[PDB]
Each structure stands twice: as C-alpha cells, then as structure tokens.
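A.B. asks: Handing you this structure, nothing more for now.
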Amino acid sequence: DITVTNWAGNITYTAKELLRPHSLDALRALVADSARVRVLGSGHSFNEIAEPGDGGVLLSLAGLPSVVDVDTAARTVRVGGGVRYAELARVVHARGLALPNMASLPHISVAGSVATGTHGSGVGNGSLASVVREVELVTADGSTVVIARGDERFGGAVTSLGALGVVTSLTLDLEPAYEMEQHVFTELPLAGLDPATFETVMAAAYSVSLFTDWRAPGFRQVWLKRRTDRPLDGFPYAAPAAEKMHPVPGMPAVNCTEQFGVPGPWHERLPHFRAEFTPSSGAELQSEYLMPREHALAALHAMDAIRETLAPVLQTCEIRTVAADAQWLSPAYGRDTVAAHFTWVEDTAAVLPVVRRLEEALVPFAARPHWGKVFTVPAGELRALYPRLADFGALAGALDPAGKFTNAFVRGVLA
Ligand SMILES: *Cc1cc2c(cc1C)nc1c(=O)[nH]c(=O)nc-1n2C[C@H](O)[C@H](O)[C@H](O)COP(=O)(O)OP(=O)(O)OC[C@H]1O[C@@H](n2cnc3c(N)ncnc32)[C@H](O)[C@@H]1O
Ligand SMILES: OC[C@@H](O)[C@@H](O)[C@H](O)[C@@H](O)CO
Ligand SMILES: [Cl-]
C-alpha cells in the first residue's frame, strides 16, 4: 500500500497503488480491463477531480516516453500527455518556435492543464487548450480515437475533465520564437480605476496580471510581460518596482522570473516562476472565478467591500484576462473573460466559509469556477453557466457509454 496525494497534499486519493504502464500495449489492456479509471497528471488540482472512487484505477503516463516531436515546416509539435510544459517549452524553443502563452508555473502536465481550462493572461491570448489542433484518446474499450480541429465533436475533446478517455498525445500549433521583458509596478489604486483606465491597464502589455492582499485599499503589484517586437507606452498608473518582487508578499523573490525589463526568451518570461524552482508540494489552496470581462470592475468592487473577510485566509489574489474559448467546458467559453484567482492559506476549515461568501458576492456576474481549483458552487447552478454542457454530455455518452471515465466529480457536473 502506498498513499497517493495531490501536489498540495490536501487531497488523499483512495487508490493504494498508482498504475504506471510502460507501453501503449499495456495501457490499452489496462484501460480495457478496468471498470473505472481516472488519470493522474502532475496533481496540481485542489479538489477530487482525479479521484476514481473506491475500487477505481488511478493511472499515470509517467512510465511512458515523454515525446516531444516538432514539425518545423508545419509549425506543430506532437507531445505526450504526461510531458510537462517546462520540457515542452525548452524543446520547441531550441527548434526556433514558441507557444503563445504559459501558466504561472511550468512544472505541470500538458494534458492535465488543458483538461480543466488552464490559462495565463492577456486580452488577445486564448487558454492553453486553444493551441491544440488534435487529441489522441485511448477510449473505454482500449481502442484509439483521434479528434481534430474541424470535427463537430472537437469543441468537447480538449477541455474534457478527462471524461472521454486517456489522452496519450496532443498536437499543438506554434509560432516563431520571440523575446520578452517583464516590468513590475507597485500600488495601483482601485479608487479612480474606471472602465477606460482598467481596459488600458489590462491591455498595456501582451500579458498583464494585478496582485493584491485585499488589506490596504487597491492593488499591491502590477506585472507587465511585454513582447520586444511590440510597442511599450509609459505606464503612469503605478510606481516602478525598486526591488525584485514575489506575487505573495514575504515569499522568496529569487524563485521568480527575471524583472526590471531585462529581455529574455518567451518561456523564461511568461511563467512567474523560474524553471529552477521545483517545489514537490505547496502549503496553499487555490480558487479562481472566470467572468465576462465587462463585469471586471463590478466584481473587483464586490471583493473590496468584503475584503476584511478575504484577507485573513489569503496569501495573494491575481487578476488576469483570457480571450474567448471554443472549448464547451472552458470557464472562458464563448466570451472574453476576466479571471480572479485566490491563493489561500492551507486551512480548509477556515477557507471554505470564505469561499462561500465570495461565491455569493459573485453570483450576479455569471462566475464560472476553475475546474481544477476549490469551489462550492452547486451542480445545478454550474450546469446553467455552460450553454454547451449538453453537447458535452452527449459526446461523453457516445465515446464512453458505461461512464468508465466518469467519477463522482464529473457525475455531479453532468447530472
Ligand atoms: C499547483 C498549481 C496549479 C496551477 C498553477 C500553479 C500551481 C503551482 N498555475 C495556474 C495558472 O497560472 N493558470 C491556471 O489556469 N491554472 C493554474 N494552476 C492549476 C492547474 O494548471 C490545473 O489545476 C491543472 O488541471 C492541473 O493539471 P495536473 O496534471 O497537475 O492535475 P491532475 O489533478 O493530475 O489532473 C487534472 C485533470 O486532468 C486529467 N488528466 C491528466 N492527465 C490526463 C490524460 N493524459 N488524459 C486524460 N485526462 C488527464 C485528470 O484526470 C484530472 O481530471
Ligand atoms: O492560477 C494560479 C496562480 O497563477 C498562482 O500560481 C499565483 O500566481 C501564485 O500563488 C502567486 O504566488
Ligand atoms: Cl484604492
């Protein structure tokens, strides 16, 4: 017996072994011979999404080769589902190519990241799932099904909560390698941050994040990640940082990607954390809520008005933008989006009442929770938030009629 947990350690899985097949032949046979299956990627979810239930099989792709195969003429890369972004990015950069975005920390599986709606920031930048052009699935009976952009099912095939089968490979679209500079600023007030000024701030560079502790009024930090092949206007709205910064006040800035406007390659500037920073776990919980971009300032004012409730259990809050997603279950489905992320203290009993209060404040803004993070939004409210959820339920019924890949988390959503 071994104990398998998620990365933060707040979720302990029921599985007494983590199965790690060493060939596709073994993987197909294992899937075909198991009654219920969920896949474990890198465990950077915070809820029971990967839990297969008692007697369910928890399987990993860590025992298969981590393939990264770039076609330079086509500007595409075929990558194993268990490959993490840090390796993917190093490889494609060495071939002269690049991705349009990355999440805050690169040591996360590509298949697991796209499964839940993972994104970075920037008003013109889609989710990480949006560059995927093809997925290859091992389905419930062990057979392989390939689904590509243009297929009428493709909208449900990438961000699928792992509910269609085991993604063994994915193919992503790439662009030429590009250089970036990161400029940090401190103390951006919320007072006077009107709709025009908010839009200007969030569009001031290729990717922009705001950070706050919800203590003193306003925002503690603003991070501008600029492409050197694009203009950068003066940024008058907050003071330039005097020191290297960490998004969480009091944590080690050495861990973070280079600042002070020093040019470097895309994959060493899009993440907030440098590749050398390799935590095996973290003492944190996370939540994030994704809303129509037009509700940004109203939502920020709702949070400000309850900030004394948020602050005591908060490490940092990060505000980002995401372009509309074509994936039916993406929290960014169908609409340009503002995202409000919370990295909490790891105290489940103190955090849940605060999450409930936060969700109540955000209800009129059609807030969709990040599938990989902590939320308490009831299932019926969830279904009402996704116009194409029925299309998804139909696709899952077609590819997995016995619900082999549906666990209690997925079942609750679809019910
Ligand atoms: C821990 C963490 C999380 C995180 C982050 C930084 C850290 C330190 N930064 C993020 C960010 O900047 N933006 C964002 O949107 N999310 C961010 N996160 C969250 C994280 O990216 C997601 O929670 C992600 O889904 C985690 O992926 P991971 O692979 O680590 O997680 P998992 O629990 O094991 O799996 C999640 C789901 O995906 C399914 N899965 C995984 N592999 C497969 C394959 N090969 N086939 C089918 N399904 C797969 C799992 O079953 C589960 O449903
Ligand atoms: O979506 C996760 C979020 O991006 C998180 O990684 C913060 O950036 C981090 O906790 C700040 O330290
Ligand atoms: Cl203010």
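By Swiss-Prot numbering, chain A shows 3-417, in order.
We read in the header that X-ray crystallography, 1.6 Å was used to get this structure.
Quick reminder: no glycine exception, Cβ is built from N, Cα and C everywhere.
Sharing the feature lines straight out of Swiss-Prot:
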BINDING   41-47, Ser106, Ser111, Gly114, 118-121, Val169, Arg322, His372  FAD binding site
BINDING   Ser106, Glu320, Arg322, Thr345, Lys375  D-sorbitol binding site
BINDING   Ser106, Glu320, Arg322, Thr345, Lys375  xylitol binding site
DOMAIN    13-179  domain 'FAD-binding PCMH-type'
MUTAGEN   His46 to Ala  Does not contain FAD, and shows no oxidase activity
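Locate each feature and note its surroundings.
C.D. replies: Secondary structure from DSSP puts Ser106 (D-sorbitol binding site) in coil. The Cβ of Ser106 (D-sorbitol binding site) has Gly122, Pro249, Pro273, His274, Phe275, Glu320 as same-chain neighbours under 8 Å, each 6 or more residues away in sequence.
Its own atom aside, the Cβ of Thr345 (D-sorbitol binding site) has 21 Cβ atoms within 10 angstroms in the protein chains shown.
Classification of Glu320 (D-sorbitol binding site) by DSSP places it within a strand. A 10 Å cutoff on Cβ-Cβ distances gives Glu320 (D-sorbitol binding site) a total of 22 other Cβ atoms nearby, all chains included.
In sequence order, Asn8, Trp9, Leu107, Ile110, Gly114, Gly374 constitute the residues six or more apart from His46 (mutagenesis position) in its chain with CB-CB distances below 8 Å.
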A.B. asks: Between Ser44, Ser47, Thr120, which of the binding-site residues has the fewest other CB atoms within 10 angstroms in the structure shown?
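C.D. replies: Output over binding-site residues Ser44, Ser47, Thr120: least Cβ neighbours within 10 Å is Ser44.
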A.B. asks: Whose Cβ lies within 8 Å of the mean position of the Cβ atoms of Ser106, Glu320, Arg322, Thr345, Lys375, the xylitol site, other than those residues?
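C.D. replies: Other same-chain residues with Cβ inside the cutoff are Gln288, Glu290, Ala341, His343, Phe344.
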A.B. asks: Can you list which of the binding-site residues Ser47, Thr120, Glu320 have their Cβ under 6 Å from some atom of ligand 1?
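C.D. replies: Close enough to ligand 1 are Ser47, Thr120.
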A.B. asks: Select, from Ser44, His46, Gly114, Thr345, each of the recorded positions with a Cβ positioned under 6 A from at least one atom of ligand 2; if none does, say none.
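C.D. replies: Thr345, by Cβ distance under 6 Å.
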A.B. asks: Helix, strand or coil: which one is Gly114 (FAD binding site) in, per DSSP?
C.D. replies: helix
A.B. asks: Provide the number of Cβ atoms within 10 Å of the Cβ of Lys375 (D-sorbitol binding site), excluding the reference atom itself.
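C.D. replies: A count of 24.
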A.B. asks: Near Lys375 (D-sorbitol binding site) in space, meaning Cα within 10 angstroms, which of the binding-site residues do we find among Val41, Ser44, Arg322?
C.D. replies: none
